[PDB]
Amino acid sequence: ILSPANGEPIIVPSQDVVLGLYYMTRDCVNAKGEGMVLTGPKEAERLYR
Amino acid sequence: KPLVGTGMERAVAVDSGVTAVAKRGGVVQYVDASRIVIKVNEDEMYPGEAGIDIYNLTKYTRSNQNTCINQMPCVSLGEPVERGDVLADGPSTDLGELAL
Amino acid sequence: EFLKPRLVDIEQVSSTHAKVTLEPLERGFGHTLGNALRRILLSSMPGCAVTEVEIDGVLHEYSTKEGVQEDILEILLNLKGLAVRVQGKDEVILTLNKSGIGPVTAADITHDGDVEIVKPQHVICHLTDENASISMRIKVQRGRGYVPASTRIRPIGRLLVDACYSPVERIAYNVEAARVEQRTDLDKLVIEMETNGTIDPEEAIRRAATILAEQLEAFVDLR
Amino acid sequence: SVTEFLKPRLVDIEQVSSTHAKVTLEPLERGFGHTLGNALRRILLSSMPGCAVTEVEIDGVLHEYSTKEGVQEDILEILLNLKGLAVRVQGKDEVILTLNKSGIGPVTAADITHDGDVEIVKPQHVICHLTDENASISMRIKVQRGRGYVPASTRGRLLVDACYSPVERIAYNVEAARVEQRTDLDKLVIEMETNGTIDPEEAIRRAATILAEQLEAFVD
Amino acid sequence: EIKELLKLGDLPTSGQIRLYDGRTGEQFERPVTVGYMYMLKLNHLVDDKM
């Protein structure tokens, strides 16, 4: 998983995987559910789904 | 046919020679999947002739790349046809338009 | 505790287009049932399709027949689009005999008591010679899903036709507000179905619900 | 044979924990994995009935963004902890639980005053922490029976988001499955975590039962 | 002109419509460009290459 030329990883996501992570980790100013306080990631997934 | 075209499809289809093009105007006297018989108009007749044009269609013959070359008529019985009109579509042609 | 939906209306817009209303539905159940029924209706509905054709004097589809406008392959493609409902049997042989100039359509197929032609004007081919005549035996089989001929395992002249058994062409569903006697949080689900005219919309809905319930029987008692 | 479909032959239930299960069903008809998984997921997320904390009355606190001396956590964190309280209210739909604690230490679910028809799933669930010897906390918790998840935004009476459904997490995946020749089949893997009032298997059975009873007016 | 023709057919002028996921029925969060593209099958079939 590391490049022999420079030691950097070769398996970095590209294109649509990067787009998906970027879209899901973006923030919106007045998105639905703003200001909620969640017990954890499971509650966040339940609310989103 | 391409829903979005440039207008060059007809020229490509006709000039390629893969389609059957009416040599003279007339009326479709007979038609089937292998043949077209045109009853030539009186004004396009040479004096000593019947006025019948016969177009035998190429049916399911291999191309140089083993693709199918097949001509099917695009005119019906009794239809009037003019000179230069497409009588039978060739491979990748739709009503005289290139259809890739 | 949950209110159970009921089939309350069937608007037969056309012979091949219908709307089925399920009412009442609680929150979330409208979309759940809508998507489940849409998937089951699109994937699993049974129907009758043409599977084998025997045209007299024809050895294979890559050929022409004198006096016929269409190629044999195009005739097979047209027969693939023939919509037929068969009663009381899973396989039938229809006979088509036609002579003289004119369009040979589904109406010219020999009448069978257990076979109904939903679209008699379906064009099968065109005869262009007065002395031309066409005679074929068409095999119609009941099935479901898509079954290609190449994946299907015969005298020469028996031409195999890819079988698209599914009578359902398009499914849409809309969940909207329902007017109840005392409740306001109830929805109704309108399922718009476009078929080939060979399946009853209520029969299709009950069929899909039965398929879903039988598939749910495994989860109902998990072990 | 057009009216018969493949039924799950292999059903493997891996118990990752007491409240965490992985149910693998194989084989399924093409596309049936997504159908069943999505339907069960929607029912478990939004339709499962259950009891959950809906309100709390805390003495000294009048609104959410307030403070209370002697309590290590903030009032918002106390609300968050109350949200996680899994309670089995067998007797009624609406119940009020009194919680009266004093002295330094962790105020947990076990310190809530006992009720005959109320069961605490996790008595060691931490409500808050008291950091002073003379610190005291007096609260009345209104726990109601409802369906799914009801946020407090859609509704000093402190409002807690109502997690009625005992489902903590529900996910499903569809993998390629195969029988003698057929290779396009579906294998449904359901990964589910519950809040401990009911175990994942019973919750899946209840969701399936609810979905099946929804169809009783159309099943032959 | 394309948007005018879209108006004539009672279609959105942006060329983007609301799509739903067939697997779940969930609406896709943003409008999706949906239209008709003229597609060609090239003479590079996997049958000839495998």
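Swiss-Prot numbering applies to chain C: residues 7-159, 166-235, in that order.
Looking at the header, which is where the method is noted, we find electron microscopy, 2.1 Å.
Cβ atoms here come from the backbone N, Cα and C positions, even for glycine.
Quoted from Swiss-Prot for the published mutagenesis C:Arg45 to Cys: In rpoA112; temperature-sensitive, blocks RNA polymerase assembly. Record note (Swiss-Prot), mutagenesis C:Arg191 to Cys: In rpoA101; temperature-sensitive. The unchanged residue is displayed.
Separating the Cα atoms of C:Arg191 (mutagenesis position) and C:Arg45 (mutagenesis position) is a whole-number distance of 27 Å.
The most densely surrounded of the mutagenesis positions C:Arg45, C:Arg191, judged by C-beta neighbours within 10 angstroms, is C:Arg45. Secondary structure at C:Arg45 (mutagenesis position), taken from DSSP and collapsed to helix, strand or coil, is helix.
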